[PDB]
Amino acid sequence: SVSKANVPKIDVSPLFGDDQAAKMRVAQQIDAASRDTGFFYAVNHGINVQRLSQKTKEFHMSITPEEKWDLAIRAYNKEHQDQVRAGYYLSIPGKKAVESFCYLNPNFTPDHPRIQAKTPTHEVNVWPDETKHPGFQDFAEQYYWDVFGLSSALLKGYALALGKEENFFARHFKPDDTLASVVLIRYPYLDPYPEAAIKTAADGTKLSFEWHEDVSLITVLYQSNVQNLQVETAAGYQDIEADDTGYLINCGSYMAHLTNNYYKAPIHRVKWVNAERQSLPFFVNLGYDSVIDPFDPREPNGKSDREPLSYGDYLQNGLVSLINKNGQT
Ligand SMILES: CSC[C@H](OC(=O)[C@H](CS)NC(=O)CCC[C@H](N)C(=O)O)C(=O)O
Ligand SMILES: [Fe+2]
């Protein structure tokens, strides 16, 4: 009934290297995908995703109810007032099926200047007990740096794509201060699956999460090989095919702002599927004070009628609004 979205597979491996011409050919593919459905799969990305899925599986299946309250964000545990972003997002059996664990920059330590200042959107990660989840924290922190690496490469391709030098975005994306996050989302198999956990789209499609744009510069997403995502195009919502060997890449609304909608943030939603699966996004966020002057690559002088917006401002408003629009996750 629903047709397949154009989601090209792009070999992003020249973005790690020093062959400048070959990086420009990748840039072009990124430009094309970004002007069309707004999604592509990055292939030859160098990350061991089957291990990521295994380590993440072992965590989700072995965390206990007790641990979840102990790690819970403020929205679920009012004792944990500093936990706005990072920690455990509980399901509600009978009502909200999905659950997840979010963590931030491992460099956000108690001595970090932004943590000392108590700056919004900066928090110190919470972790389960090492003896109960041996290896998990070190694996997860390592994953953050491996996906950080991929995202830097990708941001070099988007820079080149937009007619900029390759460091245009990446110079704002730094280990010591990035607001980027990993979310380890568990979608369960449930029998019976509670209707209260299923939303219905205007067109009748059963959904786990409604239409939205991403709160990010770009999103770098690993998921299981279970089809679920749809993207709105001028021909209506189209199905994004699953590929659990690549990363699904799209632009968030920060990119749309900077480029004056030359690279739109694609509107997408998550169909309801009764399957035990994973969705493991990395939201590529810049630094709290990062400001890029907005521009327009469709205009001869490159000038835009949008005003500069600091990443920190964008992020804190965005994440609130997303909760308001689509509910607490
Ligand atoms: C967990 S609800 C459904 C899930 O959607 C999301 O994670 C949505 C849309 S991309 N994103 C968010 O809720 C933002 C999480 C931001 C994160 N907690 C942070 O602090 O960075 C999905 O796409 O499967
Ligand atoms: Fe999304």
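We're sticking with Swiss-Prot numbering for chain A, so the shown stretch reads 3-331, in order.
Cβ coordinates are placed from backbone N, Cα and C, and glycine is handled just like the others.
What Swiss-Prot records for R87, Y91, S183, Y189, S281 is isopenicillin N binding site, and it gives experimental evidence as the kind of evidence. One entry in Swiss-Prot concerns the mutagenesis experiment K98 to E. Its note says: Strongly reduced the catalytic activity. Taken from Swiss-Prot, the feature domain 'Fe2OG dioxygenase' covers 176-288, and the record attributes it to sequence analysis. What Swiss-Prot records for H214, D216, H270 is Fe(2+) binding site. Among the sequence features in Swiss-Prot, the mutagenesis site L223 to I or V is noted as follows: Strongly reduced the catalytic activity. Quoting Swiss-Prot on the mutagenesis of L231 to T: Abolishes the catalytic activity. The annotation 2-oxoglutarate binding site is assigned in Swiss-Prot to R279. According to Swiss-Prot, the mutagenesis experiment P283 to L carries the annotation: Abolishes the catalytic activity.
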Those recorded positions in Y91, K98, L223, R279, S281, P283 whose CB falls under 6 A of ligand 2, listed in sequence order: none
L231 (mutagenesis position) as reference: those binding-site residues from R87, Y91, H214, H270, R279 with C-alpha within 10 Å of it: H270
Between the residue listed as '2-oxoglutarate binding site' and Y189 (isopenicillin N binding site), the C-alpha gap once rounded to whole angstrom: 5
CB-centroid shell, 8 A cutoff, Fe(2+) site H214, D216, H270, site residues removed: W213, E215, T221, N252, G254, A267, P268, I269, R271
Fewest-neighbour residue among binding-site residues, criterion Cβ within 10 Å, set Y91, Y189: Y91
Neighbourhood of ligand 1 - recorded positions from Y91, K98, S183, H270, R279, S281 with Cβ under 6 Å: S183, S281
All-chain count of other Cβ atoms within 10 Å of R87 (isopenicillin N binding site): 21
Whole-number Å value of the largest CA-CA distance among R87, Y91, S183, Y189, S281, listed as isopenicillin N-binding: 19
Local Cβ density at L223 (mutagenesis position) - other Cβ atoms counted within 10 Å: 23
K98, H214, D216, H270, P283 filtered to the recorded positions whose C-alpha is within 10 Å of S183 (isopenicillin N binding site): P283
Number of Cβ atoms other than its own within 10 Å, given for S183 (isopenicillin N binding site): 22
Integer Cα-Cα distance in angstrom, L223 (mutagenesis position) to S281 (isopenicillin N binding site): 7
Alpha-carbon distance [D216 (Fe(2+) binding site); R87 (isopenicillin N binding site)] in Å: 16
Minimum Cα separation from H214 (Fe(2+) binding site), reported as the residue among recorded positions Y91, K98, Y189, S281 that achieves it: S281
